[PDB]
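Peer 1: Below you'll find the structure I mean.
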Amino acid sequence: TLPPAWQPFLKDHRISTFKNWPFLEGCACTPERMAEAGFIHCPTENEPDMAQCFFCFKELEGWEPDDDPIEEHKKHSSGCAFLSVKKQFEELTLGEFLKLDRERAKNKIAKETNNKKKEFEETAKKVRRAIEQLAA
Amino acid sequence: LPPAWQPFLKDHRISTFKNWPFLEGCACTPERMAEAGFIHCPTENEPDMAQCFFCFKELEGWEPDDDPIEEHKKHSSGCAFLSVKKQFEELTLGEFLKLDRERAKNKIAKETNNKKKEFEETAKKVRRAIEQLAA
Ligand SMILES: [Zn+2]
Ligand SMILES: [Zn+2]
């Protein structure tokens, strides 16, 4: 077993998050194929095909049986470092690895910022709207 | 980096030498004694006691001139650590996992041995006491 906050780094871990995933045998975007691509299942009650790259925290919905999780990812997140990582886990130098666990945590933080933002703008729109209704 | 893999790190091994009656001037310095896997596990009757983080051998009676690597090789020859030539960070995740797998083995080995000694001790106290009854 490895320290919990590092499992995501481990494919079989990822695979294991897809529970009740629907695109299975025959589909191009099976849990397995999602996993080699970096996704983890984050099903919302209102978003049950919700999945994100454990590294570059991008989320994605709208999965069709024909969807290649890889080229999808390079489309919507071209600058994910994971994607340039061509070595299995154990084949990496703790150096190489500790460096990536560094982008991840940085990337993570940059996503919680562009999220606090998006939640600020949202609240502004409602303050604005509300003012206009009180000016008529 | 978690809290069970730290031992694996020189800096953390040094971080463990609290007192350590031996410093500048000595050859048995905290740096050289952590560069051989030691961690300071001081006590009342053992304020200078060290230990391998890997093999677990415990060693007392240190003197300024004592070369920790040597004391280590000549008190534990079967310690994968001593053969580890690469810097932590230049280790493969795989290799690193193999060492950790061996480390936990030795820890088992060591507590098993303890349980034997503890069991035999009791065996003697019990035998003796019973013998005395047949008299
Ligand atoms: Zn990604
Ligand atoms: Zn050792």
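Chain A is numbered as in Swiss-Prot, which gives 5-140 for the residues shown.
Method reported for this entry: X-ray crystallography, 2.6 Å.
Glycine is treated like the rest: Cβ placed from N, Cα and C.
According to Swiss-Prot, the protein carries these features:
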type	residues	note
MUTAGEN	A:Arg18 to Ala	Disrupts interaction with histone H3pT3, no effect on interaction with INCENP
MUTAGEN	A:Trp25 to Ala	Disrupts interaction with histone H3pT3, no effect on interaction with INCENP
MUTAGEN	A:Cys33 to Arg	Disrupts interaction with histone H3pT3, no effect on interaction with INCENP
MUTAGEN	A:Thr48 to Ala or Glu	Localizes normally during mitosis but cannot support cell proliferation. Increased affinity for CDCA8/borealin
BINDING	A:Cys57, A:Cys60, A:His77, A:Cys84	Zn(2+) binding site
MUTAGEN	A:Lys62 to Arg	Increases ubiquitination and blocks dissociation from centromeres; when associated with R-23; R-78 and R-79
MUTAGEN	A:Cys84 to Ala	Loss of cytoprotection
MUTAGEN	A:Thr117 to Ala	Prevents phosphorylation by AURKB. Still able to localize correctly but prevents interaction with INCENP
Peer 1: Hey, does DSSP put A:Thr48 (mutagenesis position) in a helix, a strand, or just coil?
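Peer 2: In the DSSP reduction, A:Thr48 (mutagenesis position) maps to strand.
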Peer 1: Check the Cα-Cα distances from A:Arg18 (mutagenesis position) to the recorded positions A:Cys33, A:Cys57, A:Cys60, A:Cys84, A:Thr117 and tell me which is shortest.
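Peer 2: Ranked by Cα distance from A:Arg18 (mutagenesis position), first place goes to A:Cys57.
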Peer 1: Which one is it, among the mutagenesis positions A:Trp25, A:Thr48, A:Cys84, A:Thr117, that lies nearest to A:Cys57 (Zn(2+) binding site) by Cα separation?
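Peer 2: Going through A:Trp25, A:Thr48, A:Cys84, A:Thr117 one by one, the Cα closest to that of A:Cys57 (Zn(2+) binding site) is A:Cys84.
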Peer 1: Look up A:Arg18 (mutagenesis position) in the DSSP assignment and reduce it to helix, strand or coil.
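Peer 2: The three-state answer is helix.
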Peer 1: If we check Cα distances from A:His77 (Zn(2+) binding site), which of the mutagenesis positions A:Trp25, A:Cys33, A:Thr48, A:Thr117 wins as closest?
Peer 2: A:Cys33
Peer 1: Compute the mean position of the Cβ atoms of A:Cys57, A:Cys60, A:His77, A:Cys84, which form the recorded Zn(2+) site, and then list in sequence order the other residues of that chain whose Cβ is within 8 Å of it.
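Peer 2: Other same-chain residues with Cβ inside the cutoff are A:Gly42, A:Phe59, A:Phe61, A:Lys62, A:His80, A:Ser81, A:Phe86, A:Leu87.
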Peer 1: Please give me the CB contact count at 10 A for A:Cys33 (mutagenesis position), counting all chains in the structure.
Peer 2: 24
Peer 1: Enter the number of other CB atoms within 10 angstroms of the CB of A:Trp25 (mutagenesis position).
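Peer 2: A:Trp25 (mutagenesis position): 21 neighbouring Cβ atoms within 10 Å.
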Peer 1: Can you give me the Cα-Cα distance between A:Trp25 (mutagenesis position) and A:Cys60 (Zn(2+) binding site) in Å, rounded to a whole number?
Peer 2: 21
Peer 1: Does DSSP give A:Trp25 (mutagenesis position) helix, strand or coil?
Peer 2: coil
Peer 1: With A:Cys84 (mutagenesis position) as the reference Cα, tell me which of the recorded positions A:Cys33, A:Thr48, A:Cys60, A:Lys62, A:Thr117 is the closest one.
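Peer 2: Comparing Cα positions, the candidate nearest A:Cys84 (mutagenesis position) turns out to be A:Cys60.
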Peer 1: May I ask which of the recorded positions A:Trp25, A:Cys57, A:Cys60 have a CB within less than 6 Å of any atom of ligand 1, listed in sequence order?
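Peer 2: With ligand 1 as the reference and 6 Å as the Cβ limit, the list reads A:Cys57, A:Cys60.
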Peer 1: How big is the Cα-to-Cα gap, in Å, between A:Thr117 (mutagenesis position) and A:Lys62 (mutagenesis position)?
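Peer 2: Here the two Cα atoms are 13 Å apart.
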Peer 1: In the structure shown, which of the mutagenesis positions A:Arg18, A:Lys62 has the fewest other Cβ atoms within 10 Å?
Peer 2: A:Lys62
